[PDB]
Amino acid sequence: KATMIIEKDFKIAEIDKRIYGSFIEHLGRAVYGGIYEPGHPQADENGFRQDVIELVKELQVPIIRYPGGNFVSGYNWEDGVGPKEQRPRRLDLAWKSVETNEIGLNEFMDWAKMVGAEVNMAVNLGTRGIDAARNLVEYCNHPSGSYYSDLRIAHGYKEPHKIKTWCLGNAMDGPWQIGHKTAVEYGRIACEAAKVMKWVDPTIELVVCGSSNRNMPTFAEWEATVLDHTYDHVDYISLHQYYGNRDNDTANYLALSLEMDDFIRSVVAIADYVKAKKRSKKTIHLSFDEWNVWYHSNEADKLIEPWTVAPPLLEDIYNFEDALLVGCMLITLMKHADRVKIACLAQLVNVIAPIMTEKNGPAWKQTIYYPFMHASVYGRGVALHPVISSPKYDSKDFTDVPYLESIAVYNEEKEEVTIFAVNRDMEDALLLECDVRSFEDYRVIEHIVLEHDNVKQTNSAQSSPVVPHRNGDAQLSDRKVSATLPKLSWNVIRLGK
Amino acid sequence: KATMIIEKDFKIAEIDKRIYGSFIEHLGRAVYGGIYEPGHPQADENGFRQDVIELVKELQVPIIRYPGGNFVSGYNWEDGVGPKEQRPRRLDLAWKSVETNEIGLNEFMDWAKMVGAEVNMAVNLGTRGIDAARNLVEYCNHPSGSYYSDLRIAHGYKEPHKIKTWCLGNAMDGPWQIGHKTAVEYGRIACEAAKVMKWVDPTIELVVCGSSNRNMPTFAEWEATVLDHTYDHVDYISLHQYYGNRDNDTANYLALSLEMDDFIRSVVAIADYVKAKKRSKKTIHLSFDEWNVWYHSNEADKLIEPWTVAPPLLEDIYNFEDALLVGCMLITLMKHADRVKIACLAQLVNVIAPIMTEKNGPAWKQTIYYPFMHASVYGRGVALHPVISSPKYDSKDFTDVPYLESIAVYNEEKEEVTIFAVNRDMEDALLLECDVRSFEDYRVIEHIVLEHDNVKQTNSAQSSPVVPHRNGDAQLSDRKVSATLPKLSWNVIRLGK
Amino acid sequence: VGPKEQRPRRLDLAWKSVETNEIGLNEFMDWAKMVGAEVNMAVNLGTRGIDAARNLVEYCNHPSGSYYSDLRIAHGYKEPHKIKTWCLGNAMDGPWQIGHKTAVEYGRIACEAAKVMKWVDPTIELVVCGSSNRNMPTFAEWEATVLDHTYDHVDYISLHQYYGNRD
Ligand SMILES: OC[C@@H]1O[C@@H](O[C@@H]2[C@@H](O)[C@H](O)OC[C@H]2O)[C@H](O)[C@H]1O
Ligand SMILES: OC[C@@H]1O[C@@H](O[C@@H]2[C@@H](O)[C@H](O)OC[C@H]2O)[C@H](O)[C@H]1O
């Protein structure tokens, strides 16, 4: 048994829809063979796969980070604009590929328009600096009457792209990064880049890079230093996290979102420390701008020869327990709606992705597609503070792991309450009782369930055994929703009226 | 109208009773003419004033910090132990007084025993260091069979004092402090002191010094650095805050608890930053080990000539509005019961104190005595999360100040729920409605109110116009408490059965 | 040192034992004489510093006619011990050490200690503390910093190593 109070008046915050964002890098087949494949039967007049367009629309992704990631730290934006014949072929040192630049930022903006997403554009602070930063904001956002704005117009884009949210480089705390910088070096260049960007266009907002990973030797120290240098000029600090089940321990693997919770809380604390140090009235929020499961493709990638065009890198094939963890991660983002305002599932197409494609072939939905779609589609509104009493377990790395991972989201305009819930229990069903007295006249609309008896079962182009059904048994009786959550399941219990 | 949900299952934390602590320094008349006055008709066999003993006992103060405060940073503990004829007269540079050491630590422990309080003992890290720190812990806490333990026995104290909680110096960040240290210097000496003290007696807890106030140029930076140096060896970090109404603005004055709230949240954040930086599983809590109103006596103090014995320093005479602010401060400590585990009203007797005395004459209760008493006596149990909908106002330094400052404390053992509540509204009553559906069979025991028409009214030895009455109108019907909180009122609504 | 009745019992924080001081340095010198060994004497640079270092060298090595030398004589040891080789503390890089010092803090105090000890008796040699072991996070960095601080005033740098067959 587990219980949960769903009190209308105990609220965390309005969920910023941008926590359902994603990310496309010039990495493997994310662009070339992902969003863009001339000649494909479903390619439109600009070469974009219509099938991929539809799959992304169904996810209702509001914002997509672009073009990197490790790639941006060695990239020249000018290489990807203007007539194709003058675009150079480059050695991308991030992924050891030859980048033709056949797609650059203006074509990416064209694609983003088709899926209804704004773009969170990243500037190179690896090999480049403040002058390229201002020039790109000018190129994208300044109407006309300057060299760079008129250049965009000359390239065929009369109206400025009017990009709101920019990343100040990619995480360069990492020794694997092109133009790695210490926290002071990065802090200083990000501060000066931030200023010139906002002088070109004061309507923008800026994301400073947090650590590439919670396990970095410089974790926390990095964020504190970087914010000390940039606080007044920036709006968000980013965090990144990937998980994997490398020792085949499901119970420990599904507990990993408790760590994500600790990580978010830690970075919020650093933001508030620096706020107090500066005596600033401005609160800095979080952009969780890379998160996912990533591990299945590690061995296969080691066999790819360098200097090919669009190699099949990072092509994890996700299984059902992966979807459960993705589920737990989304609930964790919602739980921190008060301070996490942007998040990006890394990445959107082919590369550790909910959507996979075959060349001259179909596009299909990975297991992780479903909880993400459900969260994005039904998780708009106010995140409510959960009061839960759940049974618990210990695993290798965690203690008092609740079997139940859950939160309710209240959408007053729709008069709906959505309960997202994972039952981590590998053996037993969990009898959830939700107290819903504060929601008068609400009825159960539906109870969606994603479950599969084999946690290692994947989907594929040829069949999808791992798909949601609507046979959940949630029911209202005397101001209480009782629902059975099957063992190892993701549940969406929708209420309304 | 304001509303409030009082749900048993929406809890902040068990309140640590040590948030109702206080503090006695060798400062002015706190000791000499305060707790201790051999000539007094009401002095006991050891010179302790019995009237003061009774006044402290009624506060139920569980812990008292001693002997400083600025005094400790120049103090040699050995000067205050052993036969009185061998105790030296010293120039106390902190308060420019001659300290006779007629009272030292053993006599203080005797006094604390009488009032039922444990002692939070401070070690000198101004002119002294790690050797004096271990020796003092040995003298106080080691049973026997070493030079210092046998010395305590020889001084007349067979059983060890077994002092639990120790301060690593006094706030050393101040340029006015004896033996001021930078955050690095202090962090290092506090770390090395903490280690040897814990090796003498591993049962102890240690408090590291935070900033002397939120306005210090080194605020926040101090706490981060100090904790980076000491995290693994200490248990709490301290904060200090004093307030004053120097510009006669009551509305702004009563809002100041909002700032206290932010100050606490800032120091919690720093603790959690450093925790993450160290990858530690230990959480550090806060000791709010100096807090009060302090300003009334600033001008009188300037005229005191140096090198007297027991000068009348820091003798604020408190008024009614000071009591309201103290009440708001107390509610703010309770609302941070999850992370503030010790707090000390600075100070207990004569010195910015709830109890005042006259030589050979009476002891009396300042205005601030009452809210402190009510919080201490009725505020043991679990602090509940307030969901308050209250009207609000703007003042000079604050926006959206709730007229209602309030929290409930639920004591399961006594089966009581107590609602502490200040109405800051300077002109109008506030009709409070509380949803206590979660508390079956409860009734209103009483509704205590502290109010006076004149915010500047003081108490005195001869008359006390400012005293609580029990004619509040709180009533519980159909699972709802409705009470009228008069304008500018401190309220204690007690429920039971 | 001195009459046994005036020697205090101390809590030795290093090994959590009560040290009676029934044996101190003069009795140790007596024992070392019996086994034919010279003594490599260590000074405390944890809770103590440069004043205690010069005074100990004076007590042990200065012949007579100063407070500390005449004190050794009065304690029953007319001829000076004439200790040749001294340790400037024990390895202070360890977080388990009483009065742990960073490499800079230790380098500075060892330098100033070495100077006064040599001014009392220029015939001595000094050993500066290296790392407590090769696996310390500060290994090598420690030795470079310490020697940068002390090079001109010292003669040796120490190393420590223990081994075990735990697997
Ligand atoms: O989303 C794909 C990439 O993830 C980030 O890369 C890091 C990876 O290369 C490193 O080896 O481990 C930690 C990862 O964070 C990078 O931002 C992006 O290009
Ligand atoms: O409780 C009395 C004293 O308050 C603290 O002293 C500081 C004061 O002297 C300074 O001038 O203003 C701020 C105060 O924090 C001190 O800890 C104690 O002795």
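Following Swiss-Prot, chain B residues are numbered 5-501, in order.
Any Cβ shown, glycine's included, is placed from N, Cα and C.
Among the features that Swiss-Prot reports, alpha-L-arabinofuranose binding site is placed at B:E29, B:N74, B:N174, B:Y246, B:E294, B:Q351, with the record citing experimental evidence. According to its DSSP assignment, B:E29 (alpha-L-arabinofuranose binding site) is coil.
Same-chain residues at least 6 positions away in sequence with a Cβ under 8 Å from that of B:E294 (mutagenesis position) are, in sequence order, B:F27, B:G73, B:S242, B:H244, B:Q245, B:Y246, B:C348, B:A350. Here the residue is the original one, while Swiss-Prot reports the published mutagenesis B:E294 to A with the comment Abolishes catalytic activity, but the binding affinity shows only a small change.
B:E294 (mutagenesis position) falls within a strand segment according to DSSP. The annotation active site, nucleophile is assigned in Swiss-Prot to B:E294.
In the three-state DSSP classification, B:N74 (alpha-L-arabinofuranose binding site) falls within a helix. If you take the C-beta of B:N174 (alpha-L-arabinofuranose binding site) and look for same-chain residues 6 or more apart in sequence within under 8 angstroms, you find B:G72, B:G73, B:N74, B:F75, B:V76, B:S77, B:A126, B:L129, B:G130, B:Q181, B:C213. Within 10 Å of the C-beta of B:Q351 (alpha-L-arabinofuranose binding site) we count 27 further C-beta atoms, all protein chains included. Look at B:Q351 (alpha-L-arabinofuranose binding site): DSSP puts it in coil. One way to see the shell of the alpha-L-arabinofuranose site is to take the Cβ centroid of B:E29, B:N74, B:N174, B:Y246, B:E294, B:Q351; the remaining same-chain residues with a Cβ within 8 Å of it are B:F27, B:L31, B:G72, B:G73, B:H244, B:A350. Packing around B:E29 (alpha-L-arabinofuranose binding site) is summarised by its Cβ count: 25 other Cβ atoms lie within 10 angstroms of its Cβ, all protein chains included.
Within the set B:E29, B:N74, B:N174, B:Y246, B:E294, B:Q351 that the record links to alpha-L-arabinofuranose, no two Cα atoms are more than 16 Å apart, and one pair reaches that distance.
In the three-state DSSP scheme, B:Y246 (alpha-L-arabinofuranose binding site) falls into the strand class.
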